[PDB]
Amino acid sequence: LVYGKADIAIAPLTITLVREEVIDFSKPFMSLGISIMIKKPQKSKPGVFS
Amino acid sequence: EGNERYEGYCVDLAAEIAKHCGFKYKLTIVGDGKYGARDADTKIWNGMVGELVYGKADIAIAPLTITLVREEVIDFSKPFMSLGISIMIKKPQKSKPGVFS
Amino acid sequence: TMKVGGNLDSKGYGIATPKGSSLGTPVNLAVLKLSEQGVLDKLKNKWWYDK
Amino acid sequence: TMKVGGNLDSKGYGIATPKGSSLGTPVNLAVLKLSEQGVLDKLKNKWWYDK
Amino acid sequence: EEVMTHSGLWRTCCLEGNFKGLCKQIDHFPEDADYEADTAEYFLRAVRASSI
Ligand SMILES: *[C@@]1(Cl)=[C]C2=C([C]=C1S([N])(=O)=O)S(=O)(=O)[N][C]([C]1[C][C]3[C][C]1[C]=[C]3)[N]2
Ligand SMILES: NS(=O)(=O)c1cc2c(cc1Cl)N[C@H]([C@H]1C[C@H]3C=C[C@@H]1C3)NS2(=O)=O
Ligand SMILES: N[C@@H](CCC(=O)O)C(=O)O
């Protein structure tokens, strides 16, 4: 964007201060937040003879 | 007087906006007590959008929702708090457990 | 009073100016410089959840 | 794999134009019309929940 | 406002109030958010509504 190679960005481009310095962001179209991902910790199943 | 008469989230955020931009600020109350829409016939914008169109204030700091028909006539910042339209009812009593509980 | 259900859409509040007011860009850069330091959530806590 | 906790903070995706582009106002008058007409929400649904 | 109530079946009365020896006839009544019509209540309520 900033060095003229592309006329517009439509992507998961996070609005930040350090980016609005050099490009103009529209009003956000989708909210989000940072979050942690891990392996699913064994959502278990009882036995028939539990 | 001044601004200390008013307390609230928008008063805190107005103080932060002032502290960043360096200007002083004076909190004032919209004269008609409305957020603002444009009339069907006279097309007059009422509310704070009216106040802004008629140059009453350089800035608006209130629960004013970013909306397209307002972006036609005024500019809004990035959202400082998000939301959605929702439903308010009077809650029922916590139910007593059923006779056959 | 009590909430039910989800929300019918999603929107937000924006600081508004008369069109072409010189404050528009430093206000936008302020709102970013605040949210990038958690100030907007800290203030939301102070007025919703700490009350 | 599974989530834990909530959000850590606020961030957002916006449509970004090079500074001063003539796209910058029609893009916003488009996005805000998509929000006020509910098109973004079925664009989210069609990818996160239908699929 | 409020009293030490002394409540019976077909009536309710009171003592040690701002006046004494005045008693109220018993009845039944809907409340806020209704929930008097709740069948598990309404069964009991329609029974309590009478000395049956
Ligand atoms: C936060 Cl912390 C920050 C922002 C929003 C919401 C929250 S929260 N988790 O509800 O308290 S917002 O309403 O989505 N508006 C955003 C803008 C800031 C910035 C531009 C937009 C997105 C980045 N901040
Ligand atoms: N449901 S969602 O996360 O995909 C989502 C979230 C948001 C949407 C639209 C959608 Cl579909 N629009 C709002 C913007 C629209 C206009 C009004 C507020 C901003 C400007 N931002 S938002 O509140 O962050
Ligand atoms: N969407 C992020 C990249 C992905 C991430 O950090 O989760 C950004 O615009 O920088």
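Note that chain A is numbered according to Swiss-Prot, with residues 488-537 shown in order.
If you check the header, you will see the structure was determined by electron microscopy, 3.7 Å.
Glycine is no exception: its Cβ is also placed from the backbone N, Cα and C atoms.
According to Swiss-Prot, the mutagenesis experiment A:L504 to Y carries the annotation: Promotes dimerization. Strongly reduced desensitization. In the three-state DSSP assignment, the secondary structure recorded for A:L504 (mutagenesis position) is helix.
Taking the Cβ of A:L504 (mutagenesis position) as centre and 10 Å as the limit, one finds 16 other Cβ atoms among all the protein chains shown.
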